[PDB]
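Engineer: First, the structure itself, so that you have it in front of you.
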Amino acid sequence: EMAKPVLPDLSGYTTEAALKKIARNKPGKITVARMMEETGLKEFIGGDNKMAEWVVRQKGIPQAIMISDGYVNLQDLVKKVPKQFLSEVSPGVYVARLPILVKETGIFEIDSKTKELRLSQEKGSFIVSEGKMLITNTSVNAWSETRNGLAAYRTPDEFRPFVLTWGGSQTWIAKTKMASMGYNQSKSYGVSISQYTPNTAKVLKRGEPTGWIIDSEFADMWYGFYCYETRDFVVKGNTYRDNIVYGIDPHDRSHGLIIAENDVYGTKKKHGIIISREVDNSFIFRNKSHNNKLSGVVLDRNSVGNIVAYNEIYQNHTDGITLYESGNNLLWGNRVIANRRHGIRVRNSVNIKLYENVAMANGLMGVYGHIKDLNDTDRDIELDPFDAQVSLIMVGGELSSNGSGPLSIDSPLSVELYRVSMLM
């Protein structure tokens, strides 16, 4: 029978290791120049004819603070950039009134000497990196100058500052607090790690972005974390609290992700943790995901080869774990407790392995498997094909005290159960 899963070692993912990640070897170059000259900005904004909203924010032809050709820290920028674009309002507290772009050859650091970097909401500030970026022991917040405080969430389409990295970038964020970033706009969700668009990528062929986000805290974000075609990204030891749509939302053919020892709660609209659209060969382990508006943890749209292990998943307002059209995944030793609906729900997914899971005191079923015809729904069948079959193997663990019974599997292709405890 099956041995317990081998999970990636996390012991090397620390702030001291993050600090040693960059070359502070060669001093870089700082410029303030036109935004629309740069791919890093064109890629998500579009051409010259889309620049008007940025003209309005900056009250002139849109500029960015740019770092390239080596190493620049935030203190270096403050010395070189005019006060009107980057101002120290009190010791170690700075307001950026332009976007900051780390270009491909650029290396950008923020460290403990910075108490807070405030990104101006009104001026349209944000951070985009194509290079290397290291943020440790500090705060970076979306800031409303008119409110004189965080840009607290109000509505989906209102611009809020954000962080965005592109193909070929490496990014390390440790012991850092960020709040109030992101909104309902492509690449602007909050903290977004992303390969270039298909057209640009095929020309640039930069390699998929990567990096770490460790021991940090993200609050009031549109998405706490997002990625697209990203490799080997580490999200470890963080608190994702009171974010709007999702806590952690890896997407679109990302793979090898390590999502571990995070505490994710209070998500206002949807799921605590969701991987969607061929997020494959990843690891979701020892997280707490609780008190989210929908599910604790979701595997969606043909996300396969994953290991979901030893998570505490509880008090979510719908399911503990939901699998949507995402087969060939292992769920091992999760404790799924007191979610309002089902403990573990599996829809249209085959070869699901449920080993040693404990599903207790959920409002509905401990485990629920079903099929559903998704044709003539809003689903894009070409992009996200599906098959209306469900099958699973359950070994060990416990299903007890669930509101509607230990399990229901409607129309399965096959179910096998071995040595599952179901207390009566």
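Numbers in chain A come straight from Swiss-Prot, and the residues shown are 69-492, in order.
Technique stated in the header: X-ray crystallography, 2.1 Å.
Note that Cβ sites are derived from N, Cα and C of the backbone, with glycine treated the same way.
Take a look at what Swiss-Prot says about it:
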MUTAGEN   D317 to A  Retains 5% of epimerase activity
MUTAGEN   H319 to A  Loss of epimerase activity
ACT_SITE  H319  active site, proton acceptor
MUTAGEN   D320 to A  Loss of epimerase activity
MUTAGEN   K338 to A  Retains 87% of epimerase activity
MUTAGEN   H339 to A  Retains 49% of epimerase activity
MUTAGEN   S344 to A  Retains 54% of epimerase activity
MUTAGEN   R345 to E  Loss of epimerase activity
MUTAGEN   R369 to A  Retains 23% of epimerase activity
MUTAGEN   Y392 to F or A  Retains 65% of epimerase activity
MUTAGEN   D452 to A  Retains 63% of epimerase activity
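I'd like these features described in context: how deep, what's nearby, how far apart.
Structural biologist: Secondary structure from DSSP puts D317 (mutagenesis position) in a beta strand.
Cβ contacts within 10 Å of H319 (mutagenesis position), excluding its own Cβ and spanning all protein chains shown: 25.
Within 10 Å of the Cβ of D320 (mutagenesis position) there are 17 other Cβ atoms, across all protein chains.
Of all the Cβ atoms in the protein chains shown, 19 others lie within 10 Å of the Cβ of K338 (mutagenesis position).
Counting only same-chain residues at least 6 apart in sequence, those with a Cβ under 8 Å from the Cβ of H339 (mutagenesis position) are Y314, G315, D317, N360, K361, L362, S363, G364, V365, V366.
There are 21 other Cβ atoms within 10 Å of the Cβ belonging to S344 (mutagenesis position).
There are 18 other Cβ atoms within 10 Å of the Cβ belonging to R345 (mutagenesis position).
Taking the Cβ of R369 (mutagenesis position) as reference, residues of its chain lying under 8 Å away and at least six apart in sequence are, in sequence order, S344, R345, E346, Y392, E393, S394, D452. Under the three-state DSSP scheme, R369 (mutagenesis position) falls in the coil class.
Of all Cβ atoms in the protein chains displayed, 22 besides its own lie within 10 Å of the Cβ of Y392 (mutagenesis position).
DSSP assigns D452 (mutagenesis position) to coil in the three-state reduction, outside any helix or strand.
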Engineer: Counting other Cβ atoms within 10 Å, pick out the least crowded of the mutagenesis positions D317, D452.
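Structural biologist: If we count Cβ atoms within 10 Å for the mutagenesis positions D317, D452, the smallest count is at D452.
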Engineer: Cα-Cα, whole number of Å: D320 (mutagenesis position) versus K338 (mutagenesis position)?
Structural biologist: 18
Engineer: Just to verify a number: CA distance, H319 (mutagenesis position) to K338 (mutagenesis position), in angstrom, no decimals.
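Structural biologist: So the Cα of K338 (mutagenesis position) lies 15 Å away from that of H319 (mutagenesis position).
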